[PDB]
Amino acid sequence: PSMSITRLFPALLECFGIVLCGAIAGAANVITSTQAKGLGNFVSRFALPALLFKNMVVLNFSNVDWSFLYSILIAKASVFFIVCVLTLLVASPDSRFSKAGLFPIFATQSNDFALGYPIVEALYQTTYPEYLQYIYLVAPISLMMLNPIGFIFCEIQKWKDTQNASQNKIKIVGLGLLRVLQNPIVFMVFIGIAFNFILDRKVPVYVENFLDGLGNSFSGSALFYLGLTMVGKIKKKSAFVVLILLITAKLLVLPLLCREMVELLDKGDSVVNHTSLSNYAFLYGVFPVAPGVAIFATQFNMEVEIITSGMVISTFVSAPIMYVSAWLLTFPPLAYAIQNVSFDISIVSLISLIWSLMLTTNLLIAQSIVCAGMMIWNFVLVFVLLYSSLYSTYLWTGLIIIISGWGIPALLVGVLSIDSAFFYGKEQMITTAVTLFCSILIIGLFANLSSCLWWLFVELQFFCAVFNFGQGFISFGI
Amino acid sequence: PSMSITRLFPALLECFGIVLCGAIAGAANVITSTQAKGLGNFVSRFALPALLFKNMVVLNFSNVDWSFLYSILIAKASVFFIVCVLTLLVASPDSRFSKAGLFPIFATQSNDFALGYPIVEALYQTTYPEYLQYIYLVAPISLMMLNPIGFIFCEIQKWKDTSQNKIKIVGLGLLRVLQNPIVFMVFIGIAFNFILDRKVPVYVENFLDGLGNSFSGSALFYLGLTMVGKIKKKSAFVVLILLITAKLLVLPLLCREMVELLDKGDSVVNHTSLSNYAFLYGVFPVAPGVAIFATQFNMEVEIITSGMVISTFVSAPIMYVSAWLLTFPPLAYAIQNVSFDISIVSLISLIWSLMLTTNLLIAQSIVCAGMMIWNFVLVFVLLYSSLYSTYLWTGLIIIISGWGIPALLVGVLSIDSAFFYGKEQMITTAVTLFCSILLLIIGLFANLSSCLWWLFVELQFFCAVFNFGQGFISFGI
């Protein structure tokens, strides 16, 4: 269809893989913060500006869909305004401006260059190549109008800290726009578009090779540098709930507003392209909070902790959501897709839990067989007894302990044809209801109530696969 | 022909430009040693290892020219043996082994991955794609035979500092080879090449591509930050020059000879192509590998690191001119073409470098700028009036005399700039050669044979760099 649905895992495998290479190394101490400073400078001062120049002095202004651009822009503007007004309504009287200035930019700014660009390249490289122009246009523009407004709010906060002298045009907007203009993500865009208009939208040959060499060495480098900045960063209940608010105000609220704005504004004659743009905007906002919002908050020396914790968390939760949502949008055949996502989730998590690998460690080995059962079933009772291990884990989370789990009634059930659950009839489902029965008398068990009772009561199967074949995901975190 | 001659400078501007960025940054106190160290642990621990696994687990063993491989190998071995025995013959009695282990590996190893691979890609991307297999095979093999012998001398020299015939002599002499990502990862790559059907799994292909393509520019940059504050005796200078003519001068001749008397290709055009390709092998500057070796062993180092920096600088002109000389035997235009490339870039550095000495720089800039108006078209030929001025301004009221130079009279008095309005300019250039016979001074030596060869194509190739490339000294002074 209009989405490279298969490259989802491979594209996320590359982005969530290079960044991982820098987390274990960052954890290994092989490259400390001082060592990481050189890579950060290389990716910020040379690698990224060269990429911006190369993609700006050649980007076409003739065939673009500006309607999609304004739709996304007003979606993020509305999210900005909502976040600002509710943050102003409830806050400490001496800190309203700080929150109203940092929170909404932290929800309207996403790292779409480092992580978003490879993902959108893998999804659109042969179907609709024009989408790269939109991803390269919308980000700087969104960094040009909203950023200054949020910066103006932080300067009002500073005016609260120091009365100054009513610098309405001296400090309120003197540095509010200066900070935006003195960033390589903005002024280099101006230089690139100026050279685009000066020439015939072409880069000189003598410098084309230099620009290509200094530009293609940024994606993996940026992912690695992000990896070294995602170590030792996650550190109150109020902080937790506001964090859940900001996270559900970034990868949850922004998506729906974007799709509504696109569907209400864009008037494409071919409805397929209209739906493609709508879902494209839907995956907009899900991109983790841009580390650019993190360097801002560190420079202003604000609360910091919420954003940096949000910086790490936003990325982690974007991994599953970006995956399932891409499948749900293209979902409305689907039965084989249900076991397809289960296979990819299992194999990579199988690597994960083995690295993580008495009662608790019994779950890991029991879970691995469920993951191990995925591939052997994937190529093909011998390969179906994985449910016995899976049924064991259904209560083992809630539990002489080991022998009771080993002596589960599942082997009796095993003694007693499209997918693993519906293979030899329905008599396995009622046994899972006994596991549901034992479940009702830990987060995995609430899945059991809904993942093993839907027949007696496709999107149901989509969350029925991540419940069990992806259960090893928790092992990495614990 | 068999060479992408036009793509040298775009590649040379790439490889020199990217490393230049790291060099000026390392010279800007913006990215210090510690910062560069992280870039070094991300260019050799993942970026370089990942590249090896991608280009080894897919590289074919069915269609390769092994004859070219052995010929280069025995050429590099012969150079190894020659310099080793010479260093052994003449040296301090307590230090013969150290040089005999360090100077020949330093003269047989070269950074073929960081600076050689982009160049060979630019010259062979649509003509001879097999070339990359040879650039990817010969280097690891050469790091597996000669280097162990080097470490043997390194352990022979350590045998002087402190009967470990198979306890140290070869216990660590091969250990250092097998414990390098440039060797053992090759073994892993070939093992997976034979385990699979010479294919990389799809689920890891994107990861390997992402971690591999981010290594060329990164390695060039890293080298850029390792080339700052590194250039620091007369004996040291002369042995350095001996190593410079050992690495980029003698070894290329040995390679071209080995290849022409070993390879028996039916199509002699391919035979000549590989001969110059082997000749190019060795013109590459020494690898950072020899530098990190000598630093770890804690030997003299100075010569290796200064040779490291110098080798690359001298590899820029040699590589470019050599690329043109091999394909030279039309050429007259080629002469003004190369004169153009040198003039435009030289002027750029000249400006950044830009009273009597700076009078040369502005006068020189007119010759380069004049080479551009001349490359675009007496008005554009009076660039030679500044050039005749710089012919004695090097040997020079003084600026007043250089302004009142008789060239204005000559200008008052049709293929290329020198032979444009006849030969009466050459008789005046003879006068500039007459005032020369009556560093920058060395430029006059070119005038001695470059302004009177007609009175007396390679001459034109060396008569263009002397003037249109005169700025070269400005950057160095």
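Residue 1 is the first one shown; counting continues down the chain.
How was it done? The header gives electron microscopy, 3.7 Å.
Placement of Cβ uses the backbone N, Cα and C atoms for every residue, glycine included.
Here the residue is the original one, but Swiss-Prot notes a mutagenesis experiment at this spot, A:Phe9 to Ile (Swiss-Prot position 43): Strongly reduced cholesterol-binding. According to Swiss-Prot, the experimentally introduced change A:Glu14 to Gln (Swiss-Prot position 48) is described as follows: Does not affect cholesterol-binding. One mutagenesis experiment named in Swiss-Prot is A:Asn111 to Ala (Swiss-Prot position 145), and its note says Reduces binding to indole-3-acetic acid. Swiss-Prot documents A:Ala114 to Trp (Swiss-Prot position 148) as a published mutagenesis change and attaches the note Reduces binding to indole-3-acetic acid. Quoting Swiss-Prot on the mutagenesis of A:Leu143 to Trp (Swiss-Prot position 177): Reduces binding to indole-3-acetic acid.
At the Cα atoms, A:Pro332 lies 10 Å from A:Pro333, with 5 residues between the two left unmodelled. Neighbour counts of Cβ atoms within 10 Å were taken for the mutagenesis positions A:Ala114, A:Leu143; the minimum is at A:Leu143. Residues within less than 8 Å, Cβ to Cβ, of A:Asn111 (mutagenesis position) and separated from it by at least 6 positions along the same chain comprise A:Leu226, A:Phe287, A:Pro288, A:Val289, A:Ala290, A:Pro291, A:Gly292. Neighbour counts were taken at the CB atom with a 10 A radius for the mutagenesis positions A:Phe9, A:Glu14; the maximum falls on A:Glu14. Between A:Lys235 and A:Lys236, the deposited model skips 2 residues, and the Cα atoms of these two flanking residues are 9 Å apart. For the unresolved segment of 9 residues bounded by A:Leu416 and A:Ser417, the separation of the terminal Cα atoms comes to 15 Å. The model of this deposited entry stops at A:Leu399 and resumes at A:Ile400, leaving 19 residues out; those two Cα positions are 11 Å apart. The Cα of A:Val380 and the Cα of A:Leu381, which border 9 unmodelled residues, are 11 Å apart. Those mutagenesis positions from the list A:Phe9, A:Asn111, A:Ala114, A:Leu143 that have a Cβ under 8 Å from chain B Cβ atoms: A:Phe9. A:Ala114 (mutagenesis position) has A:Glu14 as its nearest neighbour among the mutagenesis positions A:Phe9, A:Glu14, A:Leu143, going by CA to CA distance. Residues A:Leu357 and A:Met358 bracket an unmodelled region of 14 residues, and their Cα atoms lie at a distance of 11 Å. Separation of the C-alpha atoms of A:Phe9 (mutagenesis position) and A:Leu143 (mutagenesis position): 30 Å, rounded to the nearest whole number. Across the structure, A:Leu143 (mutagenesis position) and A:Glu14 (mutagenesis position) are spaced 27 Å apart at their Cα atoms. Gap check: 8 residues are unmodelled from A:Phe457 to A:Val458, and the C-alpha separation across it is 14 Å.
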